[PDB]
Amino acid sequence: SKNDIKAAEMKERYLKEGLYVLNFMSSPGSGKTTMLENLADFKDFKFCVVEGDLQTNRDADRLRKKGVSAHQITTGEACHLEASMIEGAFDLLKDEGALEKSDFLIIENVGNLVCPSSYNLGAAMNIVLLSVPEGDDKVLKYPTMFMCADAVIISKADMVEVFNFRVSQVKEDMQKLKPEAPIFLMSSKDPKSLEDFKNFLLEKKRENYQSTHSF
Ligand SMILES: Nc1nc2c(ncn2[C@@H]2O[C@H](COP(=O)(O)OP(=O)(O)O)[C@@H](O)[C@H]2O)c(=O)[nH]1
Ligand SMILES: [Mg+2]
Ligand code: NI
């Protein structure tokens, strides 16, 4: 419970700051940073970002180039984020005034479809991206990751035809694993899909949905 304890303590601070916290998990390159870049275009969607990578400030810089307050966590070798890692980034974002102006604090986890599924970060929602080029068979291959999802995003949905990707396969696999979890088709080329997902998040904050998932 060491991480579990720390996650619970971070959740105290999230609520204190009036933040709805999202934890995005996927394979490397599923489209997380691009999605956040596109979400920044919705003025009614106010958020700051904690970025998890092994090295470089490449994702954080892309986001800051778009006007999003973002801070990079460099894990060095760790394949995942842990609750204790969030604290440092949280404190900086607080001191910078980023938290005061945000309705959402968004955690972009280390690219990894396995290990981040085992670490509670105190998030209200844990959302998993599965990109079309990865294959429509991945849900059952990484069941523990997809079972922690409060929502699944099929990203790069513009690529469905060229990859002969079967949305039905993902739907049916998720039906077995976690039927309550909604599935979203998303493309960076489809503003309407971004808008739909944004409104979904807004409503979730409204309800104050808080995942009870055990990691
Ligand atoms: N075709 C297509 N490409 C995308 C989409 N979203 C992201 N990409 C591309 O996928 C690559 C990796 O995206 P990135 O945002 O870095 O994903 P991340 O590593 O998970 O943060 C980049 O070349 C993006 O241009 C999409 O919806 N459709
Ligand atoms: Mg990224
Ligand atoms: Ni690992």
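We number chain A the way Swiss-Prot does; in order, the residues shown are 28-242.
Structure determined by X-ray crystallography, 2.0 Å.
Note: Cβ is positioned from N, Cα and C throughout, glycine not excepted.
According to Swiss-Prot, the protein carries these features:
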- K59 to A: No hydrogenase activity, 1% urease activity. Normal amounts of apo-urease and HypB protein are produced. Hydrogenase activity is partially restored and urease activity is fully restored by growth on 5 uM Ni(2+). Almost loss of GTPase activity (MUTAGEN)
- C106, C142: Zn(2+) binding site (BINDING)
- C106, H107, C142: Ni(2+) binding site (BINDING)
- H107 to A: Strong decrease in nickel affinity in the absence of nucleotide (MUTAGEN)
- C142 to S: Weakens metal binding and decouples the GTPase and metal binding activities (MUTAGEN)
- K168 to A: Abolishes GTP-dependent dimerization, but does not affect nickel-dependent dimerization. Loss of GTPase activity (MUTAGEN)
- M186 to L: Strong decrease in GTP-dependent dimerization, but does not affect nickel-dependent dimerization; when associated with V-190 (MUTAGEN)
- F190 to V: Strong decrease in GTP-dependent dimerization, but does not affect nickel-dependent dimerization; when associated with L-186 (MUTAGEN)
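Here the features listed in Swiss-Prot are placed on the structure.
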residue : record               : Cβ contacts under 8 Å, 6 or more apart
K59     : mutagenesis position : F51, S53, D86, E135, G138, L156
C106    : Zn(2+) binding site  : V137, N139, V141, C142, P143
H107    : mutagenesis position : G79, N136, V137, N139, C142, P143, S145, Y146
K168    : mutagenesis position : none
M186    : mutagenesis position : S158, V159, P160, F192
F190    : mutagenesis position : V159, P160, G162
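Only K59, in sequence order, out of the mutagenesis positions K59, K168, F190 have a CB under 6 Å from ligand 2. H107 (mutagenesis position) carries neither a helix nor a strand DSSP state and counts as coil. Report note: the Ni(2+) site is defined by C106, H107, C142, and the residues of the same chain whose CB lies within 8 Å of the CB centroid of those residues, excluding them, are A105, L108, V137, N139, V141, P143, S145, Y146.
Closeness to ligand 3 is met by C106, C142, these being the recorded positions among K59, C106, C142, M186 whose Cβ falls under 6 Å from the molecule. Proximity to ligand 1 at the level of Cβ atoms, with a cut-off under 6 angstroms, picks out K59, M186 from the recorded positions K59, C106, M186. Counting every protein chain shown, 16 other Cβ atoms lie within 10 Å of the Cβ of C142 (mutagenesis position). Look at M186 (mutagenesis position): DSSP puts it in a helix.
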